[PDB]
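Below: one structure, written as structure tokens.
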Amino acid sequence: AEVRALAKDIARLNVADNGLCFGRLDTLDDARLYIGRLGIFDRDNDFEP
Amino acid sequence: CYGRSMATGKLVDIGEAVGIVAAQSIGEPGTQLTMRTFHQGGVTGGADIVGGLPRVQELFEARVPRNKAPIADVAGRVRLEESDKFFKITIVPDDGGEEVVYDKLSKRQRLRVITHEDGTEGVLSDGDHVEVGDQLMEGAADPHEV
Amino acid sequence: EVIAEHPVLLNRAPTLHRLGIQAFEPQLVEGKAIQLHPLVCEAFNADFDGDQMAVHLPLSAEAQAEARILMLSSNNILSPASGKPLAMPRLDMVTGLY
Amino acid sequence: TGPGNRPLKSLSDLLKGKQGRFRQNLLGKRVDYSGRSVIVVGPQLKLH
Amino acid sequence: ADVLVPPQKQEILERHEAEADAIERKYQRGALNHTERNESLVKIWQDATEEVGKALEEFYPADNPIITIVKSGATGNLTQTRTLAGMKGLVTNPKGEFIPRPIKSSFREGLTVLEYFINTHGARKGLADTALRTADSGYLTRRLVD
Amino acid sequence: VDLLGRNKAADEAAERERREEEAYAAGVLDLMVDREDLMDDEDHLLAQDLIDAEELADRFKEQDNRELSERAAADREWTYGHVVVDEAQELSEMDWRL
Amino acid sequence: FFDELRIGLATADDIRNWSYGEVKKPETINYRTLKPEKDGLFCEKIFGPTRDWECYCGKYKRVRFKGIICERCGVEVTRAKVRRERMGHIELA
Amino acid sequence: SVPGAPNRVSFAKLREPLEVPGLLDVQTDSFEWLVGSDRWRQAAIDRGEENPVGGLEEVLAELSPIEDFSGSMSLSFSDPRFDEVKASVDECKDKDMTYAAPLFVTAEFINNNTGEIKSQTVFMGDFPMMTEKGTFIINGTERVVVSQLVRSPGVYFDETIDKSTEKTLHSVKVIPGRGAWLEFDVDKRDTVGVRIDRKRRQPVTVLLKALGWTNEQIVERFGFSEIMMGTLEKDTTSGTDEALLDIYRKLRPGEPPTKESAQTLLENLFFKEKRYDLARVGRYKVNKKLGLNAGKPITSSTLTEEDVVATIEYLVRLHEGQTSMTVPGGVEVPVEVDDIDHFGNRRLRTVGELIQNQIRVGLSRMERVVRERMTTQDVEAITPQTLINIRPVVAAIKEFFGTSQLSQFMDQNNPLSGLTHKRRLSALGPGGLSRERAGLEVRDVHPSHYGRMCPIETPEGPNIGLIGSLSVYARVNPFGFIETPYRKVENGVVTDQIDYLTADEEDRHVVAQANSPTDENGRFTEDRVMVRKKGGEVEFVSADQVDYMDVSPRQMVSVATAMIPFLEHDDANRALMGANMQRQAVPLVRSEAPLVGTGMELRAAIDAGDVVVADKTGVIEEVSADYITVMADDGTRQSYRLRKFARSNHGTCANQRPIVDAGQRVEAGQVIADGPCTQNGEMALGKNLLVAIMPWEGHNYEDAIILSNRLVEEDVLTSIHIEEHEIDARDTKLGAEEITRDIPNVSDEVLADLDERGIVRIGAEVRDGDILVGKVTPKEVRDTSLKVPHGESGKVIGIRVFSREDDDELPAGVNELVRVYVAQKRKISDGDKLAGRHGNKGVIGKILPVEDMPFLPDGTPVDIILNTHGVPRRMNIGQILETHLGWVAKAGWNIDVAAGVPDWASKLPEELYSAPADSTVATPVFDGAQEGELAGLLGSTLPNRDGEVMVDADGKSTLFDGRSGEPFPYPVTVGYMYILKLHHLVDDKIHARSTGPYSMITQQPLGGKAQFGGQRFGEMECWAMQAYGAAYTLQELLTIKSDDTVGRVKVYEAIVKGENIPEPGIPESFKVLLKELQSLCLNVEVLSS
Ligand SMILES: [Mg+2]
Ligand SMILES: [Zn+2]
């Protein structure tokens, strides 16, 4: 189970290596939302995307 | 040529069936290796790295690897171009006089990495020097090409 | 009289390597369980929680010589796969020496 | 074919078929002068 | 008396629990997919299990019999010691996936009903897995012998 | 292709290869220890109880896993989930039929 | 002991030498008291005693006649079930 | 609830809202339904079921009427009646008879040509009956019919990955109780096809037209999906007649069609009840899915065109990826795949239903013969008796209880073994599954098993996962689905209302854990609660988001699992091992209830049925070792016969001993005699032994166990084993076999024990080869006496003889039959397997003298020594918990409550504040002695006779070395543990062979201990010998010892004559090959080089 989970994570990261970020969205509240192939979150900041 | 016998610690004797010993020694620990999923359905588990018993089966049967990595036919200098999903690598041989091209290398497979002692040269890139039989793409080289 | 110095082959299936069969010198014992040396268990992959073992009797002089020379347990201390010691202290012995 | 819908045997089939010697059985034999019993720890025994 | 429980096991867990909460929070806002949320929870709880194991190793005296057996090379692993006196950790679905809810209890403390029920899955799966692995091992061994 | 149809030939060679692989897998299974001869402390699941010869033989085949972009483009009879046509006015009626 | 094994193509003389007698009668066994026919596929004088120690005419039935030839039958009654290992030949026109 | 149970203080902190039901109700209720008993009828009519119908009534109503082509003759059946049983259970088991009752049904014949009726009672045969113990007695033996798990009839949708294109494809199949299958699917080319009765695949539109649909109706009902329109437009068939003809051709190839049969074939195939039905459970399932026939009750059991159309629409909607579907006029329902492993789909064929199906087959044969022989008799005189043939029905019943997999010999190893056998759920058997079907997948534990099938119990052998055990609180629906009880919960307060939910019902709600902290009225104290969600996902939810709660923590476990103390401290693997080992503990001469156990031993022992329970209140009148007399207060007198030294199916002793004395007053339901493994009415599968946890000189290395000689001297682990030897005398082509005291060419001393009949006298000691009964046969006679097999011995305790001269019902050809019973006391010996309840098992490696064992400071020697290295790596630390508590139970405790109760004792019920020595305690599996409570109780133990405490607060005691005499340098854990003597004795595992019988099919030594065979020398053993380079030994093994007959005999003679063994060579099987090669004119020659 652990080996397969880690292998799946590695393969997903390798696939996402090419063209990580598609674009950006500006919200009417003046926020920013980055759209890409992977979900990257700041584990040190309450997992803010 | 065979040399010291592992069981007796002395030079192998004439007539010893080293072949069966090697077969048993390689096969007995096979149960410790990772294997293909035993679930009947689902997607192919070989898409993710499963390099355990299946890899040994592939090697001993001399079958073409799934993630085949082309090898350099000639030593020289590498010049590299990239596209949306394909690489276009070429080797210019220093002592040779003809460019050797690899034109259909998918980008879903990564390039080779050097990891030099102190230069930290990292991934293969234009201008690097490659010897004969070096792997250009990160993966598994085909035994027949070698 | 007849059992003295007559080797017997002990085997435990499945036999995954040559050290799954080994020659031993018998000793008549009271009871009906086979007394196995603690050190060879790793070779046999045996645990005394109900495991059984088979015994074979070489008859011819050549077979007896082979059992006494090639197959005797004291001559197979090292594993053939890697040469590491196999008949070596385990479990209680390791903790005692430690 | 004659009696019943079975072809007549021939010498070559004695060599081809699983009967005879050439084609193995791949199954273990049962051997005389053999026994089987439960094992217990003989800590006092010598290695041999 | 000698199956010691590290005093830092209640803090570590709650700390990581907070992180888990945060993940669920981000999942409620739509910043996370279900599978990716489960992956994040699995990573967080793996980190928590590693921390609990380190704390258990630090706490135990050098002369404790339970740790003495493991450290002497006689039997077992620190993983088994953690499962006994630390926390059982993550368990797998019948389909092989990790269950994001860990078994925060330990066999020293005693598992709850649902923890035990979910633990039974992989326990029964291993019985068939071990039998199946021998088939592949024997296949490769017979090829090598031939 | 549709008007002429396929000759519906017989693939004897591949069938024989599959038969030989299945026979080898069955021999491998027969090579394992049977329930009657088990020496373990207690009865337990054996490989023969869970896997058949055909499954084991298939388990070791190459089982090519080409990508869809490769799998579909090489199959004249592939049915796609969606079709996009730019400059569609240029297609002939037969192209629309296809 | 032997070290090599060879197969050649036998000439008619070699086939003749291997044989103990001609199998001329195309019959296996009779019906009354199921006695094999003479010169048949189960003939006594070519292959040997029917099962053990009994010649075709029956006048020789004693285990002591290890090296005796029955005059009328010509059967060389012998131990070791020779008829399972002794073979014949057929001359074809 | 037991009036006269012994006291056993419990550590349980939760109050049980529901008591454990009758454990073996699954058998008794099912059989009572089958025969339509009065109790079953009263129970069912009170559930809401109107006009209940029994199984026999159901099959007879299905059978009747039986009519000819013209419809002039009719035959009907009604009122199945059962007479008194022919013989008592004891007499049935004595005379090899079947415990059966005559069955009578009234058959009415009607002849429309005259209108005259002729009713007549028809004897339908001797129906085997079920005892109060839930077993069937057949031919003197006791048998159990195990409940069978099967996929219930209905409609099942699935999606699978195409192995060619990797595409996902959807399919559906309609599974009826009987009749043709109907399947629909969407292929890799997005074409909807239908397979009728497993024939060739064809477009679904063909079937739709076959049902009378026109293109307009198809394009109206469908057309929401383009794939259906494509299939319709790409179909080469138009018209109902055209589709019916095509279906006829694809169902009945070659034969000429006709309009007369075009509609009739389909109508008979799928819609007429006499050939197709959903069995009233498929109908319910197909109504619940697809939202069809909602509201009104199930009226007809057959399929309908609406069902087919709804199935097609559901399949297409599922392929399109929709989640909600609404049939025109039906209720909206979800669109989803069906999990075949879910107990919402798997149902249970109980014993009654299996017997009913076999009766149905027999009645079908009877219907065929009746239909045949009405035409061959004068209609003006035919009567119900002449038409009826009861040979087929009795043949069917007799065959089901004989050569059937589900009817199995009762597991009489011990009472718990039989009790678990009765509550067994077998997935295999006729109609269950086959070797070609699911392996790994079907053996998994599914989330829906919770509270219905135990996730731990399963046989160790090839049936792991395929055979399970019913949970304690579970029960079967009339449809056969397993329900389990739950408490209602409202507004966050746990309500006392109990509802039996099926898995399908349970998936729709949220269920909270049993161990929910609640106030006095049931309000949850914690704001958050641990719950099970729909998909079997465990979650933490708000206290007000719960609909149901578990009645008890024992909900998910079965009897044997519930009998494991401190189960939650053991890993699932070792818990399974302990549960299975509890099932194979041999009864001991003296029984002893566990010192520390669960509150399950008493109820399990009473429900197993091996303890004699007083029928009604009374006064004991006369007690003997053979019978007990009770003078009831109602004036009736009861006499209970006790089984003494009776042989179990497995060869164990089934002695029953009274536990009451004359003049005692006994309440109804009180236990008056203990069974094989009970003390005072509760399980006593093992013995409580003083155990020290330590390695000892290596004699307990690798799980070996060291036993004190006391266990041999005091018969602590001694057992009684009884074996049965049978022999028959028959007719022959040359005469008959005769039995007499005379045997030719034998000594006068070998037949000394024989009596006038040539049978060994009772009480005679018999050993290997001793004559039991002498039998002489024609080749001037030949000796064929029965003799004791190799390695067997004992005392002759009983003889049973049956003879044809005395009208005994022996089988054809047999003239006489004799059975001799030999009993032996087996002491505990080296190699015998001992085990605890926590999966700790090992063989006895050494039995030390009493003075060699480590002994306590007062001089008490320990009884057993267990190695330390076994516990920590197996996560079965529960065995340690018990070891501590078992000590606190042996030596009473007294909590000091002077300055208030200690903090650790705040949860203990006041009854646990103190107890005397040799006290018994109860610790349920998931609610019992906590770690802190046990730690304090260890420090609150009473002093011994000398006024000192040996086991300290840590549970350890200073032990003196019995050999050297010096105290061990460190304290050792000492306690009392309950251990079992398992039925894996070395006495019947030692096997040896020098020479013996050979298989005439291959001339190799036979295989088997009872066949005196040889050990297998496998191919891997050949490889191992090859690796050694031991050519001579390998050749000797392969040639002399197995195959070569001439070499075999030659080597035997050489050994017995003291000359060196000769050289094998030129094998016979090589000579045959050489002669075959010569036959092909190949001059094969052996070269000397
Ligand atoms: Mg074992
Ligand atoms: Zn003669």
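By Swiss-Prot numbering, chain H shows 22-800, 822-1131, in order.
Looking at the header, which is where the method is noted, we find electron microscopy, 3.1 Å.
Any Cβ shown, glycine's included, is placed from N, Cα and C.
In Swiss-Prot, a mutagenesis experiment is listed as H:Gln429 to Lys or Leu, annotated with the note Rifampicin (Rif) resistant. In three-state terms derived from DSSP, H:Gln429 (mutagenesis position) belongs to an extended strand segment. Contacts of H:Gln429 (mutagenesis position) defined by a Cβ separation under 8 A and a same-chain sequence distance of 6+ are given as H:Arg164, H:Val165, H:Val166, H:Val167, H:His442, in order along the sequence.
Record note (Swiss-Prot), mutagenesis H:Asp432 to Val: Rifampicin (Rif) resistant. The unchanged residue is displayed. For H:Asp432 (mutagenesis position), applying a Cβ distance below 8 Å and a minimum sequence separation of six or more within one chain yields H:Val165, H:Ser438, H:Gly439, H:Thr441, H:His442, H:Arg604, H:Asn670, H:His671.
Here the Cβ of H:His442 (mutagenesis position) has 20 other Cβ atoms within 10 Å, regardless of which shown protein chain they belong to. According to DSSP, H:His442 (mutagenesis position) is assigned to a helical segment. Here the residue is the original one, but Swiss-Prot notes a mutagenesis experiment at this spot, H:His442 to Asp, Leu, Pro, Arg or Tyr: Rifampicin (Rif) resistant.
The Cβ neighbour count for H:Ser447 (mutagenesis position), using a 10 Å radius and every protein chain shown, is 19. Quoting Swiss-Prot on the mutagenesis of H:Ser447 to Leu, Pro or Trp: Rifampicin (Rif) resistant; RbpA no longer rescues transcription in the presence of Rif, decreased affinity for Rif, no change in affinity for RbpA; tested in the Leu mutation.
In the three-state DSSP classification, H:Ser447 (mutagenesis position) falls within a strand.
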